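Notes follow once the structure below has been shown.
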Amino acid sequence: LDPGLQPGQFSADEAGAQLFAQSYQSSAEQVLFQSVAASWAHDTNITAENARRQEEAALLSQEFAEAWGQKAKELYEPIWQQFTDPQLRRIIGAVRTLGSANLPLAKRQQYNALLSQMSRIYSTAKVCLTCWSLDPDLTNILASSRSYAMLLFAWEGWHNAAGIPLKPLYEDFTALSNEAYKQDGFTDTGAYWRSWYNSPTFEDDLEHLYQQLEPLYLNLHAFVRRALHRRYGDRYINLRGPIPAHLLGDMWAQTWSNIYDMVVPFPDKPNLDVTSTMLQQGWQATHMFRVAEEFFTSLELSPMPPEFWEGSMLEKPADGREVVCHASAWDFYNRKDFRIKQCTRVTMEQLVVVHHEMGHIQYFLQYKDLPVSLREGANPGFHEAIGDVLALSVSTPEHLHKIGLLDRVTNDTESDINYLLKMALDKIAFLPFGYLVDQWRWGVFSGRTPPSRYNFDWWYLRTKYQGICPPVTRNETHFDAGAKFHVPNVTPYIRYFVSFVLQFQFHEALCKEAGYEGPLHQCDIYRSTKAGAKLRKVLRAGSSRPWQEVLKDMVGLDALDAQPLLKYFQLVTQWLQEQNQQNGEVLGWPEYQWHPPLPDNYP
Ligand SMILES: *[C@@H]1O[C@H](CO[C@@H]2O[C@@H](C)[C@@H](O)[C@@H](O)[C@@H]2O)[C@@H](O[C@@H]2O[C@H](CO)[C@@H](O[C@@H]3O[C@H](CO)[C@@H](O)[C@H](O)[C@@H]3O)[C@H](O)[C@H]2NC(C)=O)[C@H](O)[C@H]1NC(C)=O
Ligand SMILES: C[C@H](N[C@H](C(=O)O)[C@@H]1CCCN1C(=O)[C@@H](N)CC(=O)O)C(=O)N1CCC[C@H]1C(=O)O
Ligand SMILES: *[C@@H]1O[C@H](CO)[C@@H](O[C@@H]2O[C@H](CO)[C@@H](O)[C@H](O)[C@H]2NC(C)=O)[C@H](O)[C@H]1NC(C)=O
Ligand SMILES: *[C@@H]1O[C@H](CO[C@@H]2O[C@@H](C)[C@@H](O)[C@@H](O)[C@@H]2O)[C@@H](O)[C@H](O)[C@H]1NC(C)=O
Ligand SMILES: [Ca+2]
Ligand SMILES: [Cl-]
Ligand SMILES: [Zn+2]
């Protein structure tokens, strides 16, 4: 560790810890910057040399974290929890958590190499017939093909190509991760991840939320299943069994927006799939990012800085480079460099992803002057919700008309049902998937799910919650959890379930602050500077205060609550129940063992 980056001495009291935290701040920004920069160089240019450089940067980060972590415990272990300054407690509490820096050198190097190899495997996997990549080739197949056989080839090809080689690395990663966090006092890595929410009843509270939401999903599922049956027939769709996992428009069946044309109940109302109009009008990636920015500035939030426009990667490179295409937002921890890396495609769903990522950037901009340990969301679900809340306003038929994507305007019951059904295909279909991913991972970290049951327990949960089945037989050579980005890239997932509930609480509060008095699902907070100011107070807080209190200041309640989501969807919830009843549907999938047959002469 360079001399300028090492911790000195400080007195063993609160006045000293304050000076300790200020000296830490200075050197942490340098160490974090070099680590984020090396990660950027690799993720926009996957090469063996760039991976080597990223591993060396990660090792330096661990050396820094150990030195300052050990100094914090040396001086403050018996007194930090009684400090008067609540922000200083949170800073010291974070610095004394070493994570992977608890491992000995040889195991640190093994850990860093596993992260690098798992990332490379996921983002360079191909399906060959001449080879298709996930983004854009396989993505476009899953969204627009209606050939059962072509969808099956793409789904099976991707899951085999990405998942099978990841499994031995993921086993080794799990054991090293658990060994590291056991030294911080956690029973396993999952217990450390859940601790970020500072709620002793976290798992029960989530289960109670899902009980309120499940009927809405069961009814959307049965309605969509019926539509698929009319197109694919009784051989490939069982009206009392799970839906084949490759027929819902998306590689993970996690958002169903791309099958809207098969389910839309009132098709002579205005056409809400505005992707065609974006194409017809010549929208490109940079248009999409500028339109998102202007929503933020309409609220008197910050524009994107020059450093963002000069540094970001907003299209997939055409120069034969391998990149990580999965969209992401970047804080370089120097209060100046902020970027997005996205292989942007011209579609309405991608316009929503652009808003999602710009919400992350806006948080970074607003909390950049806090101490580095407090530059995070009040909890991770807050960070995930910011951009989605603004996109709820952008998606409204009224707002799409204002930006030239919907010429005709209607305000009637049929048009509302169309809109709420389209929104449900995104927000309601996702809920079981958002909930189940970390149930799977918590069981792997705790040891309830050993390697011998990775795929058995994954498909148990996929069927239990989403009501889908794999369209070809799977066994424990397959590792289908690994074919989802966040698993090999070690990103937690329960934050997205939390976000999809929270964003409707945020929306209701901002709409009220803006003075809006119509139906919640027709609110558009565009140009509301009062709503902007309420949101800004959240963003500028970072993690300096307990999330329960920040939430109470914003929405008037100190807990997650499903009521605003239920209020938003109420009209289509009622309508779908009526339709399924009149159609005589069975809600659920009691033929839980059913799988579809293979196509004749496949492949
Ligand atoms: C689409 O249309 C709805 C429904 O409008 C209502 O029903 C129609 C059949 C007509 O009879 C309309 O004249 C009638 O308003 C609109 O929702 C309605 O918005 C108005 C405000 O613009 C609401 O009135 C307010 O209600 C609050 C109390 O909640 C009072 O304090 C206010 O003084 C004011 O009276 C009305 O409650 C609301 N109705 C419903 C069912 O939500 C909606 O605004 C419109 N959408 C667009 C984009 O124009
Ligand atoms: C498209 C989105 N990409 C993630 C996100 O933006 O959350 C990326 C990859 C993992 C983290 N991440 C970041 O950008 C972080 N750096 C943010 C931060 O540091 O706070 C994604 O995975 N989403 C969108 C909703 C559903 C879910 C999905 O598509 O499965
Ligand atoms: C992708 O990364 C490679 C390194 O892995 C870069 O290659 C270097 O390019 C510079 C150009 O100024 C040369 O001076 C180095 O000798 C190259 N290194 C190696 C190992 O070949 C490459 O430039 C990067 N590509 C892009 C587009 O950034
Ligand atoms: C696991 O599955 C592997 C490949 O899938 C199999 O081959 C296709 C063509 C179908 O027969 C499908 O039903 C099978 O699952 C096999 O290579 C492998 O031997 C299977 N078993 C084990 C223990 O790996
Ligand atoms: Ca981050
Ligand atoms: Cl999380
Ligand atoms: Zn996000």
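Chain A is numbered as in Swiss-Prot; the shown residues are, in order, 30-158, 164-637.
Placed from the backbone N, Cα and C atoms, the Cβ positions cover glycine too.
The chloride 1 binding site annotation in Swiss-Prot covers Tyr231, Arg529 and rests on experimental evidence. Swiss-Prot lists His390, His394, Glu418 with the feature Zn(2+) 1 binding site. Recorded in Swiss-Prot as a mutagenesis result, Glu391 to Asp carries the remark: Abolished peptidase activity, leading to increased levels of amyloid-beta; when associated with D-989. Annotated active site, proton acceptor 1 per Swiss-Prot: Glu391, in sequence order, evidence recorded as experimental evidence. One mutagenesis experiment catalogued in Swiss-Prot, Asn445 to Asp, is accompanied by this note: In Ndom123456 mutant; abolished dipeptidyl carboxypeptidase activity; when associated with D-318 and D-445. In Ndom1234569 mutant; does not affect dipeptidyl carboxypeptidase activity; when associated with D-318. In Swiss-Prot, a published mutagenesis experiment is listed as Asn509 to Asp, annotated In Ndom123456 mutant; abolished dipeptidyl carboxypeptidase activity; when associated with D-318 and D-445. The active site, proton donor 1 annotation in Swiss-Prot covers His520. In Swiss-Prot, the entry for mutagenesis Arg529 to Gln states: Abolished dependence to chloride, leading to reduced peptidyl dipeptidase activity. The structure shown retains the original residue.
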Listed recorded positions adjacent to ligand 4, that is, members of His390, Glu391, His394, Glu418, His520, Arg529 whose C-beta is under 6 A away: none
Å between C-alpha atoms of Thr164 and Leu158, the residues bounding 5 unmodelled positions: 6
Sequence-distant neighbours of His390 (Zn(2+) 1 binding site) in its chain (C-beta under 8 A, six or more apart): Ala361, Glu418, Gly421, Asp422, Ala425
Fewest-neighbour residue among recorded positions, criterion Cβ within 10 Å, set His394, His520, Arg529: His520
Neighbourhood of ligand 6 - recorded positions from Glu391, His394, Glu418, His520, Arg529 with Cβ under 6 Å: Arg529
In sequence order, those recorded positions of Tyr231, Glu418, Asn509, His520 whose CB lies under 6 Å from ligand 7: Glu418
Among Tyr231, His394, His520, which are recorded as recorded positions, the nearest neighbour of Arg529 (mutagenesis position) by Cα: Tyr231
Other C-beta atoms that fall within 10 angstroms of the C-beta of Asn509 (mutagenesis position): 7
Non-site residues, in chain order, whose CB comes within 8 A of the mean position of the CB atoms of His390, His394, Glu418 at Zn(2+) 1: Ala363, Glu391, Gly393, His417, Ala419, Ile420, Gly421, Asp422, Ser533
